[PDB]
Amino acid sequence: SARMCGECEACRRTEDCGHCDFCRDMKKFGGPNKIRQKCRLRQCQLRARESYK
DNA sequence: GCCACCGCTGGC
DNA sequence: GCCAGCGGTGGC
Ligand SMILES: [Zn+2]
Ligand SMILES: [Zn+2]
């Protein structure tokens, strides 16, 4: 994909950490869904926006 | 130029 | 129809 190399540790992760800013924003963690980004541990190390890592 | 949103839509 | 999560952008 555009933002996924599909081959790094972050790309292979299936579980959200539940503690980063992005996770806390999620409805599944009680957040408002205002940021709308993947867990920081799941941000592709090669392809993601530098500030998402 | 950056970042905290928010519009949008492919995939289900 | 919902929703994960990407791309664009207003306001700084
Ligand atoms: Zn997280
Ligand atoms: Zn990757």
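Numbers in chain A track Swiss-Prot; the residues on display, in order, are 165-217.
In case you wondered, yes, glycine gets a Cβ from its N, Cα and C as well.
These come from Swiss-Prot:
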| type | residues | note |
| --- | --- | --- |
| BINDING | A:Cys169, A:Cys172, A:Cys175, A:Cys208 | Zn(2+) 1 binding site |
| BINDING | A:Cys181, A:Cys184, A:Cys187, A:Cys203 | Zn(2+) 2 binding site |
| MUTAGEN | A:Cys169 to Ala | Complete loss of DNA binding activity. No effect on localization in nuclear speckles |
| MUTAGEN | A:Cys208 to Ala | Complete loss of DNA binding activity. No effect on localization in nuclear speckles |
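Features recorded in Swiss-Prot, as mapped to the structure shown.
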residue	record	Cβ contacts under 8 Å, 6 or more apart
A:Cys169	mutagenesis position	A:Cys175, A:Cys208, A:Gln209, A:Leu210, A:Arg211
A:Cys172	Zn(2+) 1 binding site	A:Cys208, A:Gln209, A:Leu210
A:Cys181	Zn(2+) 2 binding site	A:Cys187, A:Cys203, A:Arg204, A:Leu205
A:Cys184	Zn(2+) 2 binding site	A:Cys203, A:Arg204, A:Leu205
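Here the Cβ of A:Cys203 (Zn(2+) 2 binding site) has 22 other Cβ atoms within 10 Å, regardless of which shown protein chain they belong to. In this structure, none of the binding-site residues A:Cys181, A:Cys184, A:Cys187 sits close to ligand 2 with a C-beta under 6 angstroms from any of its atoms.
Neighbours of the Zn(2+) 2 site: apart from A:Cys181, A:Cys184, A:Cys187, A:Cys203, residues of the same chain with C-beta atoms within 8 angstroms of the site's C-beta centroid are A:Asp180, A:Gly182, A:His183, A:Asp185, A:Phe186, A:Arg188, A:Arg204, A:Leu205, A:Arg206. Ligand 1 lies under 6 Å from the Cβ of the following recorded positions, listed in sequence order from A:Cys169, A:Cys172, A:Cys184, A:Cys187, A:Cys208: A:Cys184, A:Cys187. Around the Cβ of A:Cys187 (Zn(2+) 2 binding site), 20 further Cβ atoms fall within 10 Å across all displayed protein chains. The Cβ centroid of A:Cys169, A:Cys172, A:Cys175, A:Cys208 marks the Zn(2+) 1 site; residues of that chain outside this set whose Cβ lies within 8 Å of it are A:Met168, A:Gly170, A:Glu171, A:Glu173, A:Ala174, A:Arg176, A:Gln209, A:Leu210, A:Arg211, A:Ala212, given in sequence order.
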